[PDB]
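Note sheet for the following structure.
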Amino acid sequence: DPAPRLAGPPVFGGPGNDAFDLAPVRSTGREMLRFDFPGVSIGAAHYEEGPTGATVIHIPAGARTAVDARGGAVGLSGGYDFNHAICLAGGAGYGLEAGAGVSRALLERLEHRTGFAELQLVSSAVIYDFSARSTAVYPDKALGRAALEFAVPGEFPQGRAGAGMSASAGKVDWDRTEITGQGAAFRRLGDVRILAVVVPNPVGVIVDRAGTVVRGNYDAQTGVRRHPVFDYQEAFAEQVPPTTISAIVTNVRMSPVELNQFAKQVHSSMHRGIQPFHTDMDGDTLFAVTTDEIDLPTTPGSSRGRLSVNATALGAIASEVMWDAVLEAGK
Amino acid sequence: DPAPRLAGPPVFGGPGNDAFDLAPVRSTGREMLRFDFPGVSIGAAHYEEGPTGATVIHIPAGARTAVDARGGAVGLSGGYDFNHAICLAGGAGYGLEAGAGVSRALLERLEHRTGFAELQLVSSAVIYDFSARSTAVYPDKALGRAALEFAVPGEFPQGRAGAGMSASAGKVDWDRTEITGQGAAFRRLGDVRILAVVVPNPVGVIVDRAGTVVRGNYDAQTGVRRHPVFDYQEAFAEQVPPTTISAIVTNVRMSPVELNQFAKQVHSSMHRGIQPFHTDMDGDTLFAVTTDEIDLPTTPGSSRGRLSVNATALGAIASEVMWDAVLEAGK
Amino acid sequence: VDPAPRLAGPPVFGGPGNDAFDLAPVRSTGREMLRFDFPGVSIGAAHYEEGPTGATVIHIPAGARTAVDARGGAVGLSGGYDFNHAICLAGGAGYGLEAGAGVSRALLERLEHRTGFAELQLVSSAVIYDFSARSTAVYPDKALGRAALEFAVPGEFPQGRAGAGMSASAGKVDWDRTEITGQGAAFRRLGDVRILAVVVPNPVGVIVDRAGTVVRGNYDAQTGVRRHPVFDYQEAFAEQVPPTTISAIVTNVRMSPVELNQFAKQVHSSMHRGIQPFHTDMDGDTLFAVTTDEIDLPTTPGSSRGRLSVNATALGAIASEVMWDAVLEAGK
Amino acid sequence: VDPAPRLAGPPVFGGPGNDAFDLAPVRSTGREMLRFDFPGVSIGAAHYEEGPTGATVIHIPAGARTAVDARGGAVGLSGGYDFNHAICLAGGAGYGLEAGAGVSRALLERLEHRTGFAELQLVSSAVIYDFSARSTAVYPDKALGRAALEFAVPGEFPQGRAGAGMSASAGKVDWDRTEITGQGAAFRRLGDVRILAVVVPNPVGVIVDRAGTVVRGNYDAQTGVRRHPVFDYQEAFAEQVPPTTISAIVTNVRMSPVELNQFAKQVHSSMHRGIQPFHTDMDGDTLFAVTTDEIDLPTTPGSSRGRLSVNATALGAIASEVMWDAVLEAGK
């Protein structure tokens, strides 16, 4: 069982962006994931003064996207069905401003052309990360611009980096909440590529494939993490009466209908590794993005089964890549 | 590991409803679950000639409902935000007819009154159960009427009963698909009551809390069940290039917004016990029903945490009741 | 001249249900038959006189891509599939969804009870609440849906009090001012582009013509005229707060699922021109947009009449006019 | 007399962006000021002359329950929250969502950078694409949103070319027939019931008056008149296929989340009376319905004008008229 990373008690009343001369820092995290996915770049920037940050997935050619905004408390901008970038950030709704920095930078690179087919489309989503620190600094336009400027192919900074600087899990009680991070994972199968990026700031906890609670809801009195349902059920017996933001990027061609159902499938699959999930208190948002490079076969058979090669199959594989990313964030 | 229940190869071309004098049978299943939930009755009927059936949850007072029709291939009638009954049936879209039998019977009990506030509201959902047998018999109006007539308080027939007669799991290849059943579970916590009813006919498999595949995708060549993702990933490496219908019934008062988010949360939670889930091939539909009898406290604290008594907490508990029901169906 | 009143009259209580009668389906002929040319689409309308109530079925045996826009607050819908062999529109409130089950079973029997995936017969159904306009509880049952399918023929539609429109009515600020409507259809061919609109207006609101005149619903027998409901509503607020329409649009033009869904929303909203108010909490307004996928639009949208003149939006605008014509036929 | 033309003119390429200019926000005054009495609601409108483009902000410091009806096919939306302290409407296509970020930051600073849940300042923003109506790439940026908030006052709205309406335009079958619109507002008080409509029509379609006359958009300089787009569309099909509006409705009447959501849909659909076509694939039509939760409706819906005359549907019908008035002010 990993050592605790308790976030500690809230400290509200701290300084905001106006109080500082804020210098973006290129986030490196605890280690770098390297992968091969041409046409996809990732940048991450933070302000130490928060600490808080933004992570940007840049696909300069633009890519078809489906959004599954399933949570009860979503903070989303754009949510477009085609994107040049996805911006994930802390700072609650204020952090949507980071995406404006990305949009503006992309407009400038386009030489301020504004034809419909030239509009640069950025979708952004946010986590509330203010309870995990004692400043009011947030990802502003300048920080989103920096994250884009820092974007490079084939690298992702794991852990406390970008949007994951002050992400945290397990919010039955803030005395038991632990810092998470951001995470990524990548698989290549034949010509198929799947990249998962996640910033888990859940009300729930991170759970591994054995069912062990590995991050969140850590009680310093016991030295042990608990699945929230044990707290909830005892709370009811006593008293009645007395957000995760994520992206899956693939190169497989999917129709709008397939892509949208793929998004829903992968997003629901994350209730395996984050529990509870999709709650009223969460603003869970998944972006499913395809670069539309590889055709699935017209018929779905293989030696492994009559119905084995299709978008559902891809969704099941992508679900595993995403669980791996969640576990990297919690590590 | 449980003994296999392989469904076997499709047999299309069999007789339909017209070929028989169809006698409804009161379904008893393998065993009866007994529970205490005043105002809620359950009836289950089948035709042996299918075998196929319908299961009806009757709440004569009517109850607030949210529907989460999350699957790609849903077969739903009504989907109302207030219901006197929920009808779950086999027979694919033809089995929606069983719900008409329930509606008509309720109209007759109301003495054919038709004022707005007197309309009897039945929501129905279906599974495709024709690949698991060799007739075209389906749950018709007469069978829905019978299921309602057989409804009694505080009993549920587990296993091959009602809508679960010919339910099956694990559909990467039909040579590895196994018969499931229907299942229920019940918990009472203080004054709070939660009943889960499920009819798993998934493309995916049933998974227990340890991560063991316990029903579906059984290979007679090996004697072992496999998680579908192992088949899918190898299929991709080789070739590129070379429904669950459910209800959660509770007595806790929830606003329409809370109830709807509760539905989404519990439904996503079922991706723990059914994998994959919410796929394009599935018509997954969950009804969340409240009899609106018990208030949650106005503030959410307990000795177990500051945020421990609320609708999210209820959703986490209900999720466990539903997983128990799924495992009963697969037993 | 203003249209003569067709007041529905007061609600009547205690009336019998289906099995009180030996119910024979009647092939509905309405006031007039619309004739049109659209191979692959058949319309059947059946009623029970004892209601009076009925069902109208659109049968497209090839199956057709469909978008559903269930925009009202009080929708009664079954199936709502993205691909359909038939659409069933019926009276009887939620009980009338049973008529669609009759259509489904009849189609299953035509397929010799085959049940493979590619042969599942898909029927979407929607209903109106028509019990305030008569004094029985008879509803469109499985037998009536079956009969409407059996009566379906290409190129004909019975206007007026026929099928699902038999007891449709409009203008429900007060039941003393509610008038019987009917069902309606209209058809246009532009080259080989074909657009068929079918509507069963049972609105809370009233039917309005292109000049803005209220022509069916909210007839005040004390004044002899119809005025817009908003006059009643605004007067009611000053006093007391002191200081369903089911429809289908069928076309032969290929539209992607995304285009077709937006087309549905556009055409459905356009009906707030002819029905006012519309899309209210009290309404179960449901439109089915169906394409038989026969004709492509040009790859680029230009013509002599503009750079953006030939596209799904353009088709939506044309279809919206066909639908308004259909609404006015229902109210006529 | 038919209105004089306000043709937008052809698209112009190569124009500069924000930092090419020393951009000073200007408080927009429009052609005329609407004055009204609705304490708790403030409106600010700011523009950059160098665009010309602008933003219009509705500030409700108590916070207000909101329903969003993002019905168009090409929506540009940020937040879309069910509870808002401000609504920001802006030009600049998706880039103009940045104006809302300026509003959010300004509100955060008024709260002394407090960040507890109950103090998060929630701003929903929507945009129009206004770059075809001018020859720069200037957009509403964070500074302009901040300025529009700072300029917000109760009881005033600048009609016409002001705020987000500075470069709004209508009628886009062909750009040679597109006309500048503006923004518009209307207000009614019925007792102590208050209804404010704000609209920024940038439609593909045209603005239509209550008589059915096209009054802004699709002006053909070769004929000197405006006709409905459907005439162009139908002619285009015969030839080539041979054989955004952003808006808010604010009221003080308490509505549950369910009523408020249906109210939004009803009022939004009603705008297809004044804007035609509407809700098209080409439009990003987004309506915000906001209630300040001050007045209850009576528990039962009766009055002298009918049994079902005082309810959220009634309120929706009245609000729909206020909105049509606002649309006509924008087109005037």
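Numbering, chain C: per Swiss-Prot, residues 18-260, 267-355 in sequence.
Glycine is treated like the rest: Cβ placed from N, Cα and C.
Now, the feature entries from Swiss-Prot:
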- C:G111 to S: Decreases thermostability by about 10 degrees Celsius (MUTAGEN)
- C:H130 to Y: Increases thermostability by 11 degrees Celsius. Increases thermostability by 29 degrees Celsius; when associated with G-122 (MUTAGEN)
- C:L137 to A: Decreases thermostability by about 10 degrees Celsius (MUTAGEN)
- C:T267: active site, nucleophile (ACT_SITE)
Other CB atoms, at most 10 A from the CB of C:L137 (mutagenesis position): 22
Candidates C:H130, C:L137, C:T267 (recorded positions) - the one closest to C:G111 (mutagenesis position) by CA: C:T267
C-alpha separation across unresolved stretch of 6 residues from C:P260 through C:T267, Å: 33
Intermolecular Cβ proximity, recorded positions C:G111, C:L137, C:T267 versus chain B, under 8 Å: C:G111, C:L137
Other CB atoms within 10 A, centred on C:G111 (mutagenesis position): 25
Length of the line joining the Cα atoms of C:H130 (mutagenesis position) and C:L137 (mutagenesis position), in Å: 9
Least Cβ-crowded entry, counting other Cβ within 10 Å, from the recorded positions listed as C:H130, C:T267: C:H130
Cα distance (Å, whole number) from C:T267 (active site, nucleophile) to C:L137 (mutagenesis position): 29
